[PDB]
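Peer 1: Dropping the structure in here first, questions after.
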Amino acid sequence: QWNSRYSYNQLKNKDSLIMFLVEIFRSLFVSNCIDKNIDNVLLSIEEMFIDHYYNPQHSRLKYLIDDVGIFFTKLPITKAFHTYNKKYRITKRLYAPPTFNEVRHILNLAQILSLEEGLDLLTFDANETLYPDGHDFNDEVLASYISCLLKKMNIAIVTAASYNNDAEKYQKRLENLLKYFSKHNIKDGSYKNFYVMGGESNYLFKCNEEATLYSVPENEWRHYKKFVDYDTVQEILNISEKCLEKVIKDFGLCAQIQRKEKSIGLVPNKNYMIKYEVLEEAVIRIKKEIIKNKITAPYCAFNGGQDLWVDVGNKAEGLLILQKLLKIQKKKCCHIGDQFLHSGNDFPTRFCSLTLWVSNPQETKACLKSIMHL
Amino acid sequence: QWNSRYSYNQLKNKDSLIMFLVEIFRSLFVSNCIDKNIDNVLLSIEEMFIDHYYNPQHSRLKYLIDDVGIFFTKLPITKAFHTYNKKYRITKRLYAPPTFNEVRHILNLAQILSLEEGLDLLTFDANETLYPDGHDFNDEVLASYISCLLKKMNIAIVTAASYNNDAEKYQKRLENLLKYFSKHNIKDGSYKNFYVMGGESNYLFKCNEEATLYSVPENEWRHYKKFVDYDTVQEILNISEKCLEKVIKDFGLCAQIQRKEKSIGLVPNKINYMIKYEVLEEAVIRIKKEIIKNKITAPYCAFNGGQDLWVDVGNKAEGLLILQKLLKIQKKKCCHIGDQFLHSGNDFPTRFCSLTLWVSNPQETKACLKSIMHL
Amino acid sequence: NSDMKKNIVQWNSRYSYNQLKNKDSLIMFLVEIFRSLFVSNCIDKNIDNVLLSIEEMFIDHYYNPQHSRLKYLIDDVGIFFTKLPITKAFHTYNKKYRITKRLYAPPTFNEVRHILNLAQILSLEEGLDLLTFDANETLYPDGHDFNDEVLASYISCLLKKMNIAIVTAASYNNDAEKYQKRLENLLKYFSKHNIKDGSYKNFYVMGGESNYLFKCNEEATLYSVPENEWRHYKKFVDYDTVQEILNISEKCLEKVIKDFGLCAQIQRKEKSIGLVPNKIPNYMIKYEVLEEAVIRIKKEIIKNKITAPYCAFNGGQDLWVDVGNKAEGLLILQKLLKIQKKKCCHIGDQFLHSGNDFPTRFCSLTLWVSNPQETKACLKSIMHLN
Amino acid sequence: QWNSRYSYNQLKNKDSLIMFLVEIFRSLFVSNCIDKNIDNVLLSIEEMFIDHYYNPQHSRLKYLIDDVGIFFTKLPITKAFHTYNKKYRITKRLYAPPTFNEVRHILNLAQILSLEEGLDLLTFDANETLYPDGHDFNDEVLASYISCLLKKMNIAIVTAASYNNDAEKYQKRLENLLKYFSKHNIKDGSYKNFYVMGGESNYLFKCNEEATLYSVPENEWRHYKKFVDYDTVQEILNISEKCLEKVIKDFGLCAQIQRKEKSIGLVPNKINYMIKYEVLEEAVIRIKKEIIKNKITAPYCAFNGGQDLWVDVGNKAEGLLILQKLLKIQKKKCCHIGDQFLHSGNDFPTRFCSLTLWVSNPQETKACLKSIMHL
Ligand SMILES: O=c1[nH]cnc2c1ncn2[C@@H]1O[C@H](COP(=O)(O)O)[C@@H](O)[C@H]1O
Ligand SMILES: O=c1[nH]cnc2c1ncn2[C@@H]1O[C@H](COP(=O)(O)O)[C@@H](O)[C@H]1O
Ligand SMILES: O=c1[nH]cnc2c1ncn2[C@@H]1O[C@H](COP(=O)(O)O)[C@@H](O)[C@H]1O
Ligand SMILES: O=c1[nH]cnc2c1ncn2[C@@H]1O[C@H](COP(=O)(O)O)[C@@H](O)[C@H]1O
Ligand SMILES: [Mg+2]
Ligand SMILES: [Mg+2]
Ligand SMILES: [Mg+2]
Ligand SMILES: [Mg+2]
């Protein structure tokens, strides 16, 4: 439950864990000792993550960084640096320090090597991770990566997009993907291990034998999802719809509100861009009102791209349902997404699964390629 | 004044003038007094900007903000903040503080309202401000705004691209711009008021009357440029190329070295593979540091082009300095518009000789021209 | 916040290196605003534009301490037991020192600490009923006895109008004569000006931190209070658990002398362990090792899963832990004389984390004072209320 | 040489080089690798200290730290770290990082270990480094150190005190030290190698075989002092006096102004009523900006004492250069010990012409002299 946590310091600072490694790397780079054997510094950092893995409530990493997440695996940050260093030679610089984005690459690679025991579940944030904002799947190169990985693991698609239990509009969003599944996975027995998650934990779809997605009976997973009052989801939405009107009235912008079942959010109409900071304001506006009305149901409000949405689902709950349904632990569960800020919908997955922060679908092909290289 | 500001604080920290205003606005944000009449705070900020225009090296603003730019005009920051807030209502925010890009637009509007004495020269960075990087000018709304300004004052195009003294290749880069000039900027005497600067300050061009750009000779304006012989420019070309060859080997990049007269470059090729943004910063400082090792004082410029590196023996500030010496216009009535206003960019040296407007994409240039015409 | 068992559990376990880096989160919140106000040059003009809006959040935090904008900005705000008039506190403090005429030197942390104390004093418009004093370093130098006629005159006049107590950390088991020798000049002034009034019955002394209690006699002598009168208010602690705390602490004071080789000794008491330095033929112990050791003590106590109320603190040149804290001492006094929290104040010098008087901010108004010279300025302004 | 400027960012961080080491030591303390073999980091910092000694203008230490000074000697920062660590074990700390003041002891120890080549001139700030502010000399343990050090090198006392060229006034400050010289430093000729400087570079005294000071002839050393005429000394004295008269009114000070030939200051009334340290730091920058506004270029110094402020015609750096030219001593063989090395102190300009030990009490000076004698 991260609804209450939305500290001002938790917003202005980018990421507490990644900046923790940058500032240490900055001091190392400044001392002109970055290119020498820095395993003495990296291993002490590597040991700290281990101590946090064992005692996440009283480790020294907790005393330094107060708002750390929970580590599910032993992170070989020493091996992650050498592997990333020898490739790009980022250490060869003498005037440019390491960048936040580079340490995020090193942090992502450290969570991949920690899967030396294996990996059972792998989920993707279909939007901005597989294809740009709203575009359809057309990259045939990474479709081969997902098909080969499905033969040895479960593959799920968890996206905040909602189409209200209509397993036909999701076809056009993935038609090129299932086309590759019919050519390779249909003969194999792995096609039954591919699942599609709509809404954020409200619509689930499987995969038949003809490379098409179909709905799942509600009785097969209604018990796994902690159920929620019919009327409470309406109150959450009614609160938001009132908050967005104030936002559109408080800031004269060219957008309108869109209403759905168990999800709403404003979308700019023909489109005229809305300032990124305003959508940040609207998330904290909606959250503080949900806390005021003492609502405890799982919800989410994210600032993805140039459109704001509020779902009565949770991307972490969708990860929790599949783990409880497929009998998969958290240490053998991964997720790939882009909205990993405090106002993003992929951040809750840090509480129940390993995470990989990605900025563009190209980095996912770099992620999946390094996965099966083991 | 050689570029000696290759400091670690210059790379790590952002613009000193903008972040100075952001921190004050954040304290006005957390104090919950942002929405109330903050003119008492905004008037004192102007009081510092006025005194800095008089004593730039002894002002209280220089004591607070070091390495601060030079204000050629008195900046009306109180008006600019009022009119910006009315446009976008940034102040009504309760949980998001004023950001960096907003203050960039506020200082741009402040530097636009400062032109009460009149504008006499506009300069435009070609790539990334008039059209995307590596594109030809394809816009009719922008060319219509420029046509009206061309009758009021002189307009010039100062770019970093370089085709060796070929006016046919320059008109190809902005075809639809001369097309609009041929329809509305011929009957008036403004067609003799348009200029184009190739390289960075090495090739000068002008517009002939029959809808096509032509190249001006060298002997007419070479005396205004600083005298740098052909041997020194080639050593700058050589010590650079030796530094790039280190960068290709050091980081193993699929990058090519483009060599031309008075310019060295670093361009990749598709099998375009993207060089890492940070090795460009590292390679620029390597070339700048290597040049001053040999005690060179020739006006050069090494910059990062977002996706590539280029080192020109011309200075984008020299081009503005050349046109100021040709048209007999003081630095108070000269303005520049560019996207490379970081320490690694090439539009930054224009802070030393002209008013500067910071822009990130062509859509903001059109918004800057509309506001600059309602005067 | 919640009951005192919840706040003490977080105070001795939820510390952070970032939080311990900044002395106070609330005072630093005002320094950044005044810094930008000083940097914006607009500080010397009429800044009621900005100050009034700071009060607005201070009032909103008094009515809603858990979901206020002040709790959004500062994550670890305490709980305001009253409405702080920071606008009048700024005007009154500035009209005296005129710190706003400075052009090249911003306001400092210690100055905003003074203004915040004056704001907490002006907030006692509803009256005051209890006033407690950290004895050492606020009533007299560290380790000294009471010796200030100006301070005795202020406490005596306040004693006739309200109850007076002294919460210290010095732990003499039950020898009131040893406490009397520390304040003999204070009871001497009380004998000449307070026996005529019935105010000497309103004077109390708290030995250790909430472990021993004494009251003043009609003969100006200090006497022990019967334990059957107040032992029930204190949260009881098992004799096995207290010796568990003293032993687990005593072990680290040997490890800190082995790591750092200090010429220091370890004093062990019932419900008290100490780390004192040796004489010169007094040796000086570094301040950071003392801060380091307190974190070591606190870190080790939670590792052994002890949840009893304790207080590891830094005494400038000393390091002690006591089974009990000053917040428990205030609770017992508040339960004894039936006094609401809003009409109780406490003056001390150790208001940092790993400090002595820090738990007081959870159940009373607090004044952060550096030396007895500053203590007079607090009581002199307190007498100016009526 | 000229006295440089300052920024508000530079006034906050007392010493950039010390602060440059704390942030590195913090991340070492933060990485959990502080107590391990960190020699690889210590040797690399030395590599920058060495490369800055050989090439002070273009070094990576100059690129990282802008306001870095001139290293007259190679600084062995690695051995100074182990030596200070083995004494206090500040590295075994698990929850408190190394502090600013501990690195000061390390930088002082690193500058002491750099004197393996030898010393030729030792200089002491009399006030606050030899005795408390305004007290006569009274220590035999420190007198034995100065006496034993007067044998091997020249020792001078450079203090901002100013008694009008009469040795008796200065002697009352150094009475117990001179009586120790008669017992130990008269049988040889070591008393002839002792010097005392009244003011920053105005008054000079030598020791006599009777353990007594005498004013040296002005003709024997005044040619090294950069001449400053009566009109220029009085303009600094007046421009200062006007600043203090406003500082008294602005803050309602209970203080007075004292005027001397070549000197002026602000002292509190006798009662010794405390005067705020902040308004003292404010009066420095008030006068310093006012002096540069009137284009004054004479050597001057406005410093902030413990309980008072003073402005003197001359700086301790020029006083050192007088003695360096007097006894023909090279720069790399000079050393100085002072208490106020902040940007508003009389001992800061020493960094431009000598090595420096930064202390804060006479007990730390003994720790410096004991470590110096044990080489
Ligand atoms: O309720 C929904 N209905 C339709 N689209 C949505 C809904 N919620 C989010 N979206 C959009 O669909 C995408 C889902 O975000 P994701 O978590 O990155 O996949 C984003 O582009 C959202 O703006
Ligand atoms: O000398 C040149 N020859 C060819 N291309 C260049 C040359 N110099 C710069 N460029 C490229 O053209 C762009 C023009 O930059 P701009 O016009 O300053 O925005 C640069 O960013 C480079 O990509
Ligand atoms: O339990 C104890 N018994 C005796 N002396 C103590 C004890 N605890 C702390 N001290 C010392 O007595 C001082 C009194 O602390 P204070 O009165 O809380 O300021 C401390 O700063 C320590 O030097
Ligand atoms: O010119 C002066 N005449 C008399 N006393 C002075 C003069 N200048 C400074 N002082 C005092 O002597 C002290 C010398 O400090 P020092 O610079 O550390 O030697 C100052 O802090 C003042 O108290
Ligand atoms: Mg996404
Ligand atoms: Mg550009
Ligand atoms: Mg105390
Ligand atoms: Mg001194």
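The numbers used for chain D are those of Swiss-Prot, and the residues that appear cover 46-316, 327-430, in sequence.
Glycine residues also receive a Cβ, built from the backbone N, Cα and C atoms like all the rest.
Dumping what Swiss-Prot says about this protein:
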BINDING   D:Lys132, D:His150  ATP binding site
MUTAGEN   D:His150 to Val  Increases catalytic activity especially at pH 5
MUTAGEN   D:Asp170 to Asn  Loss of catalytic activity towards IMP
ACT_SITE  D:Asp170  active site, nucleophile
MUTAGEN   D:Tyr176 to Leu  Severe loss of catalytic activity
MUTAGEN   D:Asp178 to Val  Partial loss of catalytic activity
MUTAGEN   D:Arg218 to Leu  Loss of catalytic activity
MUTAGEN   D:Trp365 to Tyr or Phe  Loss of catalytic activity in presence of ATP
MUTAGEN   D:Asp367 to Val  Loss of catalytic activity
MUTAGEN   D:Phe403 to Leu  Reduces catalytic activity in presence of ATP
MUTAGEN   D:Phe403 to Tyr  Increases catalytic activity
MUTAGEN   D:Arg406 to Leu  Severe loss of catalytic activity
Peer 1: Reported as an integer number of Å, what is the Cα distance between D:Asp367 (mutagenesis position) and D:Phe403 (mutagenesis position)?
Peer 2: 14
Peer 1: To see if you understand the setup: which same-chain residues, six or more apart in sequence, place their Cβ under 8 Å from that of D:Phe403 (mutagenesis position)?
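Peer 2: Spatial neighbours, sequence-distant, of D:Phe403 (mutagenesis position): D:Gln395, D:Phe396, D:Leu397.
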Peer 1: With a gap of 10 unmodelled residues, how many angstrom separate the Cα of D:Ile316 from the Cα of D:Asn327?
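Peer 2: Logged value, Cα of D:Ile316 to Cα of D:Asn327: 5 Å.
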Peer 1: How many other Cβ atoms sit within 10 Å of the Cβ of D:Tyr176 (mutagenesis position)?
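Peer 2: By my count, 19.
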Peer 1: So which of the recorded positions D:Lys132, D:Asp170, D:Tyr176 sit close to ligand 4, that is, with a CB under 6 Å from an atom of it?
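Peer 2: D:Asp170, by Cβ distance under 6 Å.
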Peer 1: Using C-alpha atoms, which one of the mutagenesis positions D:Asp170, D:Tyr176, D:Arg218, D:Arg406 comes nearest to D:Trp365 (mutagenesis position)?
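Peer 2: Nearest candidate: D:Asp170.
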Peer 1: Out of D:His150, D:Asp170, D:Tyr176, D:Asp178, D:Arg406, which of these mutagenesis positions is nearest D:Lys132 (ATP binding site) by C-alpha distance?
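Peer 2: For D:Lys132 (ATP binding site), the spatially nearest of the mutagenesis positions is D:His150.
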Peer 1: Nearest to D:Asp170 (mutagenesis position) by Cα distance: which of the mutagenesis positions D:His150, D:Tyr176, D:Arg406 is it?
Peer 2: D:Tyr176
Peer 1: Among the recorded positions D:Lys132, D:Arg218, D:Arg406, which residue has the largest number of other Cβ atoms within 10 Å of its own Cβ?
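Peer 2: Of D:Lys132, D:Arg218, D:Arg406, the one with the most crowded Cβ is D:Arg218.
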Peer 1: Select one residue from D:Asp170, D:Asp178, D:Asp367: among these mutagenesis positions, choose the one with the most other Cβ atoms within 10 Å of its Cβ.
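Peer 2: In terms of Cβ crowding, the pick is D:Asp367.
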Peer 1: Can you grab the distance from D:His150 (mutagenesis position) over to D:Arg406 (mutagenesis position)? Cα atoms, rounded to a whole Å.
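Peer 2: About 17 Å separates the two Cα atoms.
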Peer 1: Which mutagenesis positions out of D:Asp170, D:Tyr176, D:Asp178, D:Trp365, D:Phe403 lie by ligand 8, going by a Cβ under 6 Å?
Peer 2: D:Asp170
Peer 1: Counting every protein chain present, what is the number of Cβ atoms, excluding its own, within 10 Å of the Cβ of D:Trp365 (mutagenesis position)?
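Peer 2: Other Cβ atoms found within 10 Å: 23.
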Peer 1: Using Cα coordinates, what distance in whole Å links D:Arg406 (mutagenesis position) and D:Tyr176 (mutagenesis position)?
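Peer 2: Just about 23 Å between their Cα atoms.
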Peer 1: Whole-number Å distance between the CA of D:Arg218 (mutagenesis position) and the CA of D:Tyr176 (mutagenesis position)?
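Peer 2: Approximately 9 Å lies between the Cα of D:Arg218 (mutagenesis position) and that of D:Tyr176 (mutagenesis position).
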Peer 1: Give the number of CB atoms, excluding that of D:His150 (mutagenesis position) itself, located within 10 Å of its CB.
Peer 2: 22
Peer 1: Through the lens of DSSP with three states only, how would you label D:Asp367 (mutagenesis position)?
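Peer 2: Strand, per DSSP.
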Peer 1: Kindly assign D:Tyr176 (mutagenesis position) to one of the three DSSP-derived states: helix, strand or coil.
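Peer 2: In three-state terms, D:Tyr176 (mutagenesis position) counts as strand.
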